[PDB]
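One structure is given here, and the rest of the page talks about it.
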Amino acid sequence: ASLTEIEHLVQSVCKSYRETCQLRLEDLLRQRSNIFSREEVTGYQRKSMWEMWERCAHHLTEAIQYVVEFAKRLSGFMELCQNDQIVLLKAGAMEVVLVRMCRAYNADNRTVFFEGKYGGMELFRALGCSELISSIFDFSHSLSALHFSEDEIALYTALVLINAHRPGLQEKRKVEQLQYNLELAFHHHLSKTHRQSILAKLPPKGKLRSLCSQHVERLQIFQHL
Ligand SMILES: Cc1ncc(C(=O)Nc2cn3ccnc3c(CN3CCN(C(=O)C4CCCC4)[C@@H](C)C3)c2C)cn1
Ligand SMILES: Cc1ncc(C(=O)Nc2cn3ccnc3c(CN3CCN(C(=O)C4CCCC4)[C@@H](C)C3)c2C)cn1
């Protein structure tokens, strides 16, 4: 691939990410000073587990839909056979959701954006998922310490999805090519911005897949209730 082809790939991925976010980063940052009061927190804690599930499931359904749209915008994805598109989405969509969550996490006071304001872990008490939510908060905290730029998170999340190592792929070589092109773009971009330091700091994939597995396990328990 030519330099121009690589540069265009970077810009396409980054635009695709920006245009498939639920809220713009500038909006999330502006709202950091908007923190649920003690009375509002108490109000959330009083809600039924079922209502809190509905509220979280509503948000997650939208987040997953946006990740699906992001995937469809990645060069070559829609040219893959249906099977391989599905394999990549099954393994990767919720991983991208978990990574994207860090945009809405404020490390200064350990709060997250939810339904208009920022609140801590205690907002979600009615769910009875303290261990899991703590793990999700910890993951976002570790990600926030990397200080991902908008372009970095776009390219990283593209690579979460486009991974030729996923079991069950029918056209492995085709996915290998897309993955390689994206990696070239990512490495090129990091070199240009002097940000290659982030690579060794990226979350261990075993950690991301195990957290995703635990998350999806709990989501499926709720769905069956
Ligand atoms: C034009 C157009 N028409 C329809 C869609 C669409 O239907 N979009 C979805 C949104 N969603 C929102 C929430 N769920 C969905 C699903 C189901 N998917 C179940 C498996 N998924 C997993 O994450 C588990 C699989 C096992 C591990 C986790 C995800 C990939 C989600 C689809 C298909 C999109 N565009
Ligand atoms: C417009 C808009 N854009 C982005 C966000 C966003 O990303 N916000 C969060 C970021 N985080 C970063 C780390 N943790 C978070 C949380 C905590 N959430 C607890 C409940 N959640 C469950 O999945 C339970 C359902 C039953 C099992 C756990 C998840 C939704 C995660 C939120 C809300 C919100 N709004």
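We're sticking with Swiss-Prot numbering for chain A, so the shown stretch reads 265-489, in order.
Backbone N, Cα and C define each Cβ position, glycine as well.
For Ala327 to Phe, Swiss-Prot lists a mutagenesis experiment annotated as follows: Completely abolishes transcriptional activity. DSSP assigns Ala327 (mutagenesis position) to a helix. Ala327 (mutagenesis position) counts 19 other C-beta atoms within 10 Å of its own C-beta, drawing on all protein chains shown.
Here Swiss-Prot notes a mutagenesis experiment, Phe378 to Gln, with the remark: Completely abolishes transcriptional activity. DSSP classifies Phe378 (mutagenesis position) as strand under the three-state reduction.
Secondary structure at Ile397 (mutagenesis position), taken from DSSP and collapsed to helix, strand or coil, is helix. Under its mutagenesis entries, Swiss-Prot includes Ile397 to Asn with the note: Nearly abolishes transcriptional activity.
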Next on the checklist: Roughly how many Å lie between the Cα atoms of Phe378 (mutagenesis position) and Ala327 (mutagenesis position), rounded to a whole value?
Outcome noted: 13
Checklist entry - Just how many other Cβ atoms lie inside 10 Å of the Cβ on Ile397 (mutagenesis position)? => result 20
